[PDB]
Amino acid sequence: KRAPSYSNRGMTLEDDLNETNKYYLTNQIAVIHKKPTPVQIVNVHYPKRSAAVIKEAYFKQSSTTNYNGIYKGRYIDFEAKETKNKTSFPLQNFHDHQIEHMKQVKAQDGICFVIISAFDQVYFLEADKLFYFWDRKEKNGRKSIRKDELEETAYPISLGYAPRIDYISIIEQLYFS
Amino acid sequence: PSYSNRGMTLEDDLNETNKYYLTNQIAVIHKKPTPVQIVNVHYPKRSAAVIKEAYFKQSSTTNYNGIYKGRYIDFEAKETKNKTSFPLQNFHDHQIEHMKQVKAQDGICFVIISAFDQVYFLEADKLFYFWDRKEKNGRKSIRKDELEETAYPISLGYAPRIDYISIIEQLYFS
DNA sequence: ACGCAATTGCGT
DNA sequence: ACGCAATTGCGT
DNA sequence: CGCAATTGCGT
DNA sequence: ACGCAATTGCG
């Protein structure tokens, strides 16, 4: 975990949203965790007593959205994606299943959405809109959302110290009067 | 090899009950996968990139969850064979803390154990209790019969095997 | 898997 | 007709 | 992250 | 000294 580097604009990294979650944790505001990345652990070894060191394992494509949890007894689910492209946000770094799921997750009523970090700016795009840009892609046409319609389609978030990323104050400002 | 015991694992049995649930739009539940910290990933051009060394960590979050009917659902699934009693040695402190936070936030928070050839849907407060007594250097287990009213026997069926959705359907919101 | 170099192709 | 925004893809 | 072994409580 | 209960050890 000794990573001397290297800057993004910005994850950043688990530090950015992650710290926000811990904070939300220890102030009894919400329980939101990042579902961990699903490996298929083909081969493990057990050297020198404990502990184990998987010698061969492969990456699986997830099926669920990146983050989930509880706020005010409601379900929270969301993906977070960031881009350095100064012009637009690549819709292509979303993937099939994630969207299938956001769909199913909004099936029963949930707060399902997307946090986007691009244009030196963290944005909160509701899942609705995202679904528009998705089948805009899906019929045919633009595989990205240009800024002037990301800013036009999404709510900007305020990035401070402390909650670093304060998405709950939007989910509050919007789904809870 | 996916099941190296005498009694069925409860791994598949539950995460199949979940598939049914999903496919029929009854509700959305998914097991959080096991956390591992990757260390090295060799990446051939053809072969999919092989993670060649990696280590387990141990997540706090109680390892099932999702949505049902607009309300955040959560639980755990331990499973014990011994007909003796059921050992709290399975659940850890962090898990308990977590699902403490959860019910501290209007969460619905089962505990599912398939002990004694039966599937026990165990409400949270009751588990807390056992863990509490236990924390007072008391009974480090739940004896075979004391859960038997502390907990509900889930309705083990065929379409959805260890149907618990309707237990939670019954308590809340009716 | 991802950044990020390569490459496409829209736009005017 | 050519630039520079959108995409593809190849490389640790 | 388990089932085979260990030991201790307690008729 | 067993059922039954708790606790090392590495497959």
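Since chain B takes its numbers from Swiss-Prot, the residues it shows come out as 26-199.
So this one's X-ray crystallography, 3.2 Å, going by the header.
Cβ coordinates are placed from backbone N, Cα and C, and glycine is handled just like the others.
According to Swiss-Prot, the protein has these features:
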MUTAGEN   B:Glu36 to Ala or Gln  Loss of activity
MUTAGEN   B:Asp99 to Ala  Reduces Holliday junction resolution activity 6-fold
MUTAGEN   B:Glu101 to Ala  Loss of Holliday junction resolution activity
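Sequence features, as recorded in Swiss-Prot, placed on the structure.
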{"residue": "B:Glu36", "record": "mutagenesis position", "Cβ within 10 Å": "13"}
{"residue": "B:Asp99", "record": "mutagenesis position", "Cβ within 10 Å": "25"}
{"residue": "B:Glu101", "record": "mutagenesis position", "Cβ within 10 Å": "22"}
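Here the Cα atom of B:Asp99 (mutagenesis position) is found 16 Å from that of B:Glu36 (mutagenesis position).
On the backbone, the CA of B:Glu36 (mutagenesis position) and the CA of B:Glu101 (mutagenesis position) stand 11 Å apart.
The secondary structure of B:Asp99 (mutagenesis position), as reduced to three states from DSSP, is extended strand.
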